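Novice: Structure below; questions to follow.
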Amino acid sequence: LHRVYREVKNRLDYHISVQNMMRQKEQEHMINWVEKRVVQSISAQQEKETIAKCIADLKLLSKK
Amino acid sequence: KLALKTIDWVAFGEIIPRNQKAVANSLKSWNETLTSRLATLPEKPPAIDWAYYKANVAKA
Amino acid sequence: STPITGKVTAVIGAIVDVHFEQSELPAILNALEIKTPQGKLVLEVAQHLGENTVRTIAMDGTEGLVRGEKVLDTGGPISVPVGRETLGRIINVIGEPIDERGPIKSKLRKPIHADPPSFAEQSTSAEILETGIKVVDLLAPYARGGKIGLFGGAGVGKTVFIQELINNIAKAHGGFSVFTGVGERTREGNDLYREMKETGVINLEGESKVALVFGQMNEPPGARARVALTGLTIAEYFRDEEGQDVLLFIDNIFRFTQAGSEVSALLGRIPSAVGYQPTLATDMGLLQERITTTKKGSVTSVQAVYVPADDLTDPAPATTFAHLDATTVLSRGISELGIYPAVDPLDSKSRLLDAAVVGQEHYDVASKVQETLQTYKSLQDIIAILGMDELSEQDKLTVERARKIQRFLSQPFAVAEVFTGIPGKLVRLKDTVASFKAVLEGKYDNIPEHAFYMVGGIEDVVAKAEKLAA
Amino acid sequence: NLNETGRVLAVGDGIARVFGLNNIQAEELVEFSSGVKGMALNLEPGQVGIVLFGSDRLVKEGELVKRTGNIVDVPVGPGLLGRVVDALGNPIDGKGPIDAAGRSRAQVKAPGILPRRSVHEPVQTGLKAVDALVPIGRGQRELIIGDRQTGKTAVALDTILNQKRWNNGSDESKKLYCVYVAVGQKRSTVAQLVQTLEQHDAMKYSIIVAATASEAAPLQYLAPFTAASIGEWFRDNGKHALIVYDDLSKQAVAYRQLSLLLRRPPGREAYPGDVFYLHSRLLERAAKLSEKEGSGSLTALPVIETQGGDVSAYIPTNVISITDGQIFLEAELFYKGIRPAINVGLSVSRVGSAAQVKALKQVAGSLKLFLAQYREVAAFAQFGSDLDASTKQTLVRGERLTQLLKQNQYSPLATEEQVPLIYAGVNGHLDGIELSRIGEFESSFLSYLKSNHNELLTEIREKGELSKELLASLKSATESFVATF
Amino acid sequence: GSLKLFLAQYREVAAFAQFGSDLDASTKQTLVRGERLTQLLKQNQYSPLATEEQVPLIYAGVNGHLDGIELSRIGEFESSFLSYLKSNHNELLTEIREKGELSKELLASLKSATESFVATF
Ligand SMILES: Nc1ncnc2c1ncn2[C@@H]1O[C@H](COP(=O)(O)OP(=O)(O)OP(=O)(O)O)[C@@H](O)[C@H]1O
Ligand SMILES: Nc1ncnc2c1ncn2[C@@H]1O[C@H](COP(=O)(O)OP(=O)(O)O)[C@@H](O)[C@H]1O
Ligand SMILES: [Mg+2]
Ligand SMILES: [Mg+2]
């Protein structure tokens, strides 16, 4: 009896563990994909060098 | 539910020839082993939350 | 090709700082190369100090580096040769051939750095391993595919010990082996290479069943701290890809910590207690974790550990115990008595020291021997202060036996035959247990003690006792 | 952004210093571009020091890092039972996703002075030398201190196994869920430790928080606290949970590593001043909640590894000062045969009888006496028969009383089976029996009672006490077996 | 051969006779020889001894020809014995030197040369 249980449940849990692994992976490449599209946003877009001097000069100020 | 012919052990001790004490010993321990075992091994296993699994699947 | 150029900016001992360009920084644990007239000085990324500056660890002699030489990024961790191609050849840390046999033709090149197997992959076994050494097979028997440790101060018998194991397992093993010399006498390697040819294990114009990796003490702190990985990588390959039994011999494993301990200060690490580096437990950990048996293949590991100042409380030895299944501690206090291998029977334990493993009979005999040797050592304060006569009838009878068994643990090795003059003797576990058993029952209370000193099988004891009487 | 994000200024030694995150919290988690996560322990005006949970090979310079807005948290609840999780609380056994009933912060404040009760619920370990000599109580903090390879784990391990006597029952206020915290142990060891509990059917109520040595230091730092919360769950909800920290020694080493790399002041033996605040803020979490709080309880069995009996060391002194008793173990005692080698002389318990079954207390009050006088007259045993009869009597008992405590591993005995053995020992019904047959004596004696005097055993198990009637009935049954022997 | 091993036994017996108990023939025999071997090893600085002069001395020690000589005698014995061979049995010294080993014949002559000297004086 215990063996039947363990084995079935084991087959079931496999699907979850798998499903879980897929999600994780994908959402790795997904949030990581963010990186390479934002390193493309600043390196490119010369209009993302203006939004540079911007937010940053708002540093000196506040602190003081 | 099991039937289990009741057993007084000191009598059992007193009916084994010496050249057979070995056997009798092993017979005793197996019993004890076996008993301990059933104390811990439940009649049936836990059920299986089928709804839950049904709730998290992918193959139909 | 599209390589990344760099330039050295600082040189202090075995620590080289390279200054790359923006967006061109190599991750940690990446190799580097610098062209020299003599050879190549590989470096290994360690830290990122910032400002496009990286700190590496010199894999070789740092003398001859010019402020600002251009370094070539390898683009990945140090690559070592793998496959049956490395069988029967000597290899250094960088993975270059050092036996004058030309280039090593390997189909693959796998990095020395890799993650430890997953908890899921871990496979437990209970099989026993028969070596031929009484004091071991009877007390702490080694496990097939297990991790072994040979502890012992300087000049106790750790090398001769591990050498015999090779003379009794390696030939007798239908698989492959890997020897890794870390921080040892270059001459010991030489003798080894000579014996592997003479035994037939390594054939220059034939087949071989063992690879050789050396990173001796003559090498800088960089080398001795990564040579252990270099040889591990070659073993691991036969483990997973080849999927077969493998014998890993490491000697010595203490140099792995020490070597790192030398440079840790120069890498800006606050020295931990006893001078060792803070990253002791982890480093010692990331090495032993890799050295293990998976569901893909079995790996039997024999790592000899060094004990600084005959002190077992030392972090280096202390930490290593938890990564071992079978520990064979050697005491200098045992060497001096003339009894060898100077194995400590009480302090040495094993995993297979269970009735349900070695057998019920085997356990009982082993336990009796231990209790006998203990009481003996307990009465050491009476045998010198009150003599032997003061002891009780039960005590004197035990004491005599304890002295016979003690001397009966000694065994002549074919390796140290030049030291003892007596021909090696290999005892079988099946006979070993049967021997002490007989002595524990008092069946040889007539035979003289000197008849048990340096003797193999139990039959030889009686033969010897009779040859002396003449 | 600069306020929710930051750039890696420098990385190394598993610690990278980032710039930015001007709104990040203390000890808060963070996530790097690569995927590896870390938590900032040091919050400097210019930069922020952050430890890593993974290889520092993934982290590079200038790399981007973003907040998580959450402190170290781990999922708790009864779903963990029978699983094996890491410091964070993820599955590593491969049995699927975990089903928790909520989360709890790694850092929880210990119960106040008022919400507690004097420990009074015994924790039967199934070890004769323990439950008789050093009794443990639900909510107590008993320390398992001892040199390497002495039998420290054996003590705890048997304890867990000895719980099948109540956990498979129906009553809850009687059960005891076990939470083992593997710190600094190789995977091979854990995989075996787990495999032992299964072959005994113990995983059914055990929780394994594995923190292998290869894992990053911080993991080995959070492991004990993570597991701490998990058990508190049971405590808060009005139950009983046993947690064994094996071992705190390894934890301190890990923590020392982080502290040094972060360039914090080094103290005795290279341990920062807050090292004591670490363990004190851990052990004090286990206690005995009052009736109003839920009567719940959390027992702690911390393991400390000494270096050659040196209990005077820094770490040990800290732990020993906080706990409420020690189960000192010596290798020497182990070699003689006395297994488990529990040094009665040193082993102590501040709670004592307060948490011990009266059925055993009535026969144990004297057992500490004889053994006490035995250690004093132990040198005489080495001399000739010239010893007077008075002292000789002590030797007769001690040899046998010490021989009885010897208990094989993986073989816990219930109180109903302990009392009969102690009662026959104390009175001295074994003195006539050879000191070589003491072992088989236990076997044949227990089997006897369970066939002829089963009614006596069962009355001791239920009542938990020994009435004048039983004391006489037990004595008569003993003298009868000793006679026929 | 087992000379180093023997000197180990000597220190073993030397420490055990500290008790102040009488010693039998065995423990005193080895004690007598072990005590003299330690006295034979004592050599003056700036006085290197060839191989042909070391072998003979050690020979008479490991065997037991010095046992029957007083301790304060071992001193002059060394010099006297050497002068004896360099005068009479010099042929042997020449064989040991060149050969560097001991043949069945060389042992015979060497054996007789030792006993003959013990008898002298
Ligand atoms: N009660 C016992 N009876 C018989 N053998 C025992 C007992 N307890 C421990 N052992 C033996 O102890 C060995 C392991 O001891 P144990 O694990 O208890 O020490 P430890 O505290 O874990 O030491 P370490 O810190 O090295 O893990 C095993 O080989 C086992 O044979
Ligand atoms: N089987 C043996 N019998 C006697 N002496 C031995 C034996 N094995 C080793 N030794 C002694 O130990 C010495 C070598 O020590 P070694 O193995 O290098 O120890 P360590 O590992 O501490 O360096 C040898 O010179 C020899 O005298
Ligand atoms: Mg050596
Ligand atoms: Mg342990």
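Here Swiss-Prot sets the residue numbers for chain D, with the shown residues being 61-545 in order.
Header says: electron microscopy.
Cβ coordinates come from backbone N, Cα and C, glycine included.
The ATP binding site feature in Swiss-Prot is assigned to D:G206, D:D207, D:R208, D:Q209, D:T210, D:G211, D:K212, D:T213. One entry in Swiss-Prot concerns the mutagenesis experiment D:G291 to D. Its note says: In ATP1-2; growth-defect. Here the residue is the original one, but Swiss-Prot notes a mutagenesis experiment at this spot, D:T383 to I: In ATP1-1; growth-defect.
Each of these features: where is it, how hidden is it, and who are its neighbours?
Specialist: Long-range Cβ contacts of D:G211 (ATP binding site) within its own chain (separation 6+, distance under 8 Å): D:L389, D:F394, D:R399, D:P400, D:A401, D:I402.
Under the three-state DSSP scheme, D:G291 (mutagenesis position) falls in the helix class. Its Cβ placed at the centre, D:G291 (mutagenesis position) has 28 other Cβ atoms within 10 Å.
In the three-state DSSP reading, D:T383 (mutagenesis position) counts as coil. Counting only same-chain residues six or more apart in sequence, the Cβ atoms lying under 8 angstroms from the Cβ of D:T383 (mutagenesis position) belong to D:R201, D:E202, D:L203, D:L343, D:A360, D:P362.
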Novice: Please determine which of the binding-site residues listed here (D:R208, D:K212) has the lowest count of neighbouring CB atoms within 10 Å.
Specialist: D:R208
Novice: Could you say whether, by DSSP, D:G206 (ATP binding site) belongs to a helix, a strand or a coil region?
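Specialist: Assignment for D:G206 (ATP binding site) reads strand.
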Novice: Which recorded positions of D:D207, D:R208, D:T210, D:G211, D:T213, D:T383 contact ligand 4 in the sense of C-beta under 6 Å?
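Specialist: Once distances to ligand 4 are taken from each Cβ, D:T213 fall under 6 Å.
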Novice: What other residues of the same chain, not counting D:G206, D:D207, D:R208, D:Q209, D:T210, D:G211, D:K212, D:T213, have a CB atom within 8 A of the CB centroid of the ATP site?
Specialist: D:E365, D:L389, D:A391
Novice: Determine the recorded positions, out of D:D207, D:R208, D:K212, D:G291, D:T383, lying near ligand 1 in the sense that the CB is under 6 Å from one of its atoms, and give them in sequence order.
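Specialist: Listed by sequence, the hits are D:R208, D:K212.
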Novice: Using DSSP reduced to three states, classify D:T213 (ATP binding site) as helix, strand or coil.
Specialist: helix
Novice: Name the residue among the binding-site residues D:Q209, D:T210, D:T213 whose Cβ has the smallest number of other Cβ atoms within 10 Å.
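Specialist: Taking D:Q209, D:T210, D:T213 as the binding-site residues, the minimal 10 Å Cβ count falls on D:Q209.
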Novice: If you draw a 10 Å sphere around the Cβ of D:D207 (ATP binding site), how many other Cβ atoms fall inside it, taking every protein chain shown into account?
Specialist: 21
Novice: Among the binding-site residues D:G206, D:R208, D:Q209, which sit with their Cβ under 8 Å from a Cβ of chain C?
Specialist: D:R208, D:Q209
Novice: Given D:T210 (ATP binding site) and D:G291 (mutagenesis position), what distance in Å do their CA atoms have, once rounded to a whole number?
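Specialist: Cα-Cα distance, D:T210 (ATP binding site) to D:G291 (mutagenesis position): 27 Å.
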